[PDB]
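Take a look at the structure set out below.
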Amino acid sequence: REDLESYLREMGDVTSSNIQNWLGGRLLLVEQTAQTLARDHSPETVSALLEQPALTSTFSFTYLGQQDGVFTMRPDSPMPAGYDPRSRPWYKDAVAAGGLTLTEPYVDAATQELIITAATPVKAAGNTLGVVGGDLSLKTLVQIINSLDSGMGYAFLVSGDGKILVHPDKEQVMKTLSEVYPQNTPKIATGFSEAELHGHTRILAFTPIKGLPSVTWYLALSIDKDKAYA
Amino acid sequence: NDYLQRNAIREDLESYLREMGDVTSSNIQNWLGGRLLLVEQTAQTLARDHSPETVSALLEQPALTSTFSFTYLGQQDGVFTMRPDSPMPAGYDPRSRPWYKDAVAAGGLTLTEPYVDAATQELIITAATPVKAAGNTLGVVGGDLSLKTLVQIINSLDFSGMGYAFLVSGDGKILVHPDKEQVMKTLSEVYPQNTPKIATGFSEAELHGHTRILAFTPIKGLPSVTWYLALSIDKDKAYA
Ligand SMILES: CC1=C(O)C(=O)CO1
Ligand SMILES: CC1=C(O)C(=O)CO1
């Protein structure tokens, strides 16, 4: 029960850093693209830039939404009618942050599936020219986090407000903690916690993900206490 | 009996080590992958426009200057542009440097082993890629990484106070290590008696009067290099 919380804590520690450093590369690419677009944002620059393989092979899609609503994405995608990037959560989030941010998951305007977007504003001479965004798949992140097994439980992502952001259990996504654990609702603080999910007793531990811009997200470990102690 | 007990502890410990090495190995892979993709975007951008304005403005962009000590373009005709700015040594030719030759020998993005900086005479690692426009190679982009930086990434976690991590080539050249004296020495020079072998996975060896357990994990997705993550565990403390 002690040597346990010595390894639990240390999993979350490097696991959190793994997801931290996976993300960090993608954020740099989004920021570098925006900084380029600040100096040159002509249409052929924009398309050339977003066609570049470093982008395409890193996010589902990479795009520029401009302050006049003009939209350019890569790769090509059939587009829904009445689309306006300025209305979208990556756009609003980025303008609010005045810099790099990560959306909580929202319903993609094209696929109607959930995604997360890393975005930032394109800004030149105290003018917002638009926002750059890069789309990342939830399942692609469930994998990065649930990369390890010892076989007792799984990992997932939660906000400092209890909103479940990523998960191996597809139903859990975007539900609060109080709606998965209504009795003995686990505090998202330091330490460990006990709760019953589906009828089994499970330990729950939280680790801060360092270095995520403009958000406060936690790695969550969920163990079966029975299997763990045995 | 002592044989079956000590085999259960060794096997338990080896399991823990193998999964510490897997995730630490992923962490440095991702960290390195991120710097290699930033050098590739910088080169693909330059391929489309390499005028002196554009080059200067691009290399000054904060995403580059806060990730690398220096970012630079060396061109086939030997012209060199670096930001941040630096006093430069006489005779400098970018095309003679390890980063420039490696990249062109690689055909794409690669990583150098530690080499001596032409400017600071100190050991650095460089992420680099050729600038390719219409089949041609206009030059090479390089991004500089400090060794203390990589030592920190791979030593994030303490392995229960059991030991530490370093990086080593497939040929046994210690590339990055918490003890400066070890950098660029060989496993043969540091463990002259029972030199750990990289293919074996778990080796037992002796350093500074204590028995260490050495474990090696491939790092995936580093173009043109074969580096391993190495853990060194104090055997006695680990077993205890
Ligand atoms: C189509 C794509 C989605 O991620 C949005 O809703 C904005 O860019
Ligand atoms: C400035 C730059 C360094 O990384 C070298 O030592 C060669 O080019």
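Residue numbering for chain B follows Swiss-Prot, covering 30-269 in order.
Just so you know, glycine gets a Cβ as well, placed from its N, Cα and C.
According to Swiss-Prot:
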- B:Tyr121, B:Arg126, B:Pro127, B:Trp128, B:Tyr144, B:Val145, B:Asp146, B:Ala147, B:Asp173: L-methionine binding site (BINDING)
- B:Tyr121, B:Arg126, B:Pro127, B:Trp128, B:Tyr144, B:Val145, B:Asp146, B:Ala147, B:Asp173: L-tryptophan binding site (BINDING)
- B:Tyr121, B:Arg126, B:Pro127, B:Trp128, B:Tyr144, B:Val145, B:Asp146, B:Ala147, B:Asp173: L-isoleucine binding site (BINDING)
- B:36-259: domain 'Cache' (DOMAIN)
- B:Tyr101 to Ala: 260-fold reduction in AI-2 binding affinity (MUTAGEN)
- B:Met111 to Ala: 120-fold reduction in AI-2 binding affinity (MUTAGEN)
- B:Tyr121 to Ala: 150-fold reduction in AI-2 binding affinity (MUTAGEN)
- B:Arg126 to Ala: Fails to recognize L-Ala, L-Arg, L-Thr, L-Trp and L-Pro. 290-fold reduction in AI-2 binding affinity (MUTAGEN)
- B:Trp128 to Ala: Fails to recognize L-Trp. Decreases affinity for L-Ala, L-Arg, L-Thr and L-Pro. 160-fold reduction in AI-2 binding affinity (MUTAGEN)
- B:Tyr144 to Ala: Binds L-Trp, but not L-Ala, L-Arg, L-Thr and L-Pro. 100-fold reduction in AI-2 binding affinity (MUTAGEN)
- B:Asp146 to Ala: Fails to recognize L-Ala, L-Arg, L-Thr, L-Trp and L-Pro. 240-fold reduction in AI-2 binding affinity (MUTAGEN)
- B:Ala147 to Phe: 80-fold reduction in AI-2 binding affinity (MUTAGEN)
- B:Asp173 to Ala: Binds L-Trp, but not L-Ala, L-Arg, L-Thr and L-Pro. 85-fold reduction in AI-2 binding affinity (MUTAGEN)
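DSSP gives B:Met111 (mutagenesis position) a strand state. Looking at the residues that bind L-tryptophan per the record, B:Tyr121, B:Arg126, B:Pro127, B:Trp128, B:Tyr144, B:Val145, B:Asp146, B:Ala147, B:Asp173, the two CA atoms farthest apart are separated by 17 Å. Neighbour density for B:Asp146 (mutagenesis position): within 10 A of its CB lie 17 other CB atoms from the protein chains shown.
Highlighted in sequence order, B:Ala148, B:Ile153, B:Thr155 have their Cβ within 8 Å of the centre of the Cβ atoms of B:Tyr121, B:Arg126, B:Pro127, B:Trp128, B:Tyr144, B:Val145, B:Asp146, B:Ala147, B:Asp173, the residues recorded for L-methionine, and are not part of that set. Mapped onto three states, the DSSP output places B:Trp128 (mutagenesis position) in helix. For B:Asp173 (mutagenesis position), the same-chain residues lying six or more positions away in sequence with a CB closer than 8 A to its CB are B:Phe97, B:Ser98, B:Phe99, B:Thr100, B:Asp146, B:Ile153, B:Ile154, B:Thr155.
In this structure, B:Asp146 are the recorded positions from B:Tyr121, B:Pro127, B:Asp146 whose C-beta falls under 6 Å of some atom of ligand 2.
Restricting the recorded positions B:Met111, B:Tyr121, B:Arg126, B:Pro127, B:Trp128, B:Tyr144 to those with a CA within 10 Å of the CA of B:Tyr101 (mutagenesis position) leaves B:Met111, listed by sequence position.
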